[PDB]
Amino acid sequence: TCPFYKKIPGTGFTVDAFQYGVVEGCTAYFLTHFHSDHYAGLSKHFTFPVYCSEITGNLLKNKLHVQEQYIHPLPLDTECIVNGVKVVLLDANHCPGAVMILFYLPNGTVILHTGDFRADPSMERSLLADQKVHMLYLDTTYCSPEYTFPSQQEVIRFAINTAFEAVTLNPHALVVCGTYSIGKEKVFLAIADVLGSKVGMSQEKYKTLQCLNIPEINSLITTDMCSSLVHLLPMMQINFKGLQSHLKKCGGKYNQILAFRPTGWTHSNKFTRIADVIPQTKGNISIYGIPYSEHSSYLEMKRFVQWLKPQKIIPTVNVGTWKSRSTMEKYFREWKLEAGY
Ligand code: NI
């Protein structure tokens, strides 16, 4: 059954609650972003209103074939009414189209649901600064202090210099980048840009990217593999066996593959700096795993919650075990005591 942390009290709303059939008493289903765990259950046969951003909107229409009449896109940073309730969608700094939602309840309670987010100081100067938030439905993906990672800027600098260097030394080297969902486009686009190439991908993935309202996107991507030296593949295929195979496919146009696996966190973040990262090499094929996160680090999360000073916090990630739940509650109590709310 639909769990409690997907329900918004004193409304008939749910958030990311599409895999439970008809939820008893839901008049409107919100979708925070186009990732499968979140949209799981949607299809062309869904006949209740869905509320979402314009971009998530384009992907439901064209990737899932949901009927236009049921998609309700809303602009960001704008006070809107949905079944008698004031709401606002805010940028989540997760993947394209990803939003946080503010609900203003009839009784005067204010509720922020973060969806998936990477907390940032820029959020402290949004519509959030203008009033008090009583309840916080929080992406707690990395709520533990071991979870440090570099900024997105630093990681992009690394990958750019790595790729430029390798291709200037050996002009017959191919760059390959792994992907399995939206998000993390900056990796492959920034590499393509330093290298004077467009990115080449499958038809399904080109379609996916054509939905994202990216500026000058027609100039940055293609379905013509051959005319491009930055290729996207299924993340599954990023390994020595799957790369060697793909190397054959290019027909002696390239002798070396340099490839990037944008991970979330990996235990090597507990020891090594971004400057000191190294690849796995098997002959003419190297694989870098780079820690490009679209979720808050522990410290970014902590700062945002201590700035927001909510009265109650409800987790949406790592909720399935008592050990996780108990650990999170401990950190929430530390933050509240250190900051005095
Ligand atoms: Ni997500």
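Per Swiss-Prot, chain A residues shown: 700-1040, in order.
The way this entry was determined, per its header, is X-ray crystallography, 2.3 Å.
Note that Cβ sites are derived from N, Cα and C of the backbone, with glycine treated the same way.
If you draw a 10 Å sphere around the CB of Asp838 (mutagenesis position), it holds 24 other CB atoms from the protein chains shown. According to Swiss-Prot, the experimentally introduced change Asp838 to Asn is described as follows: Impaired nuclear focus formation, reduced interaction with PIAS and increased sensitivity to cisplatin.
DSSP gives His994 (mutagenesis position) a coil state; it is part of no helix or strand. Sequence-distant contacts of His994 (mutagenesis position), defined as residues of its own chain at least six apart whose C-beta falls under 8 angstroms from its C-beta, comprise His793, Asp815, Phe816, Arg817, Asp838, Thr840, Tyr841, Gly963. Recorded in Swiss-Prot as a mutagenesis result, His994 to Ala carries the remark: Impaired nuclear focus formation, reduced interaction with PIAS and increased sensitivity to cisplatin.
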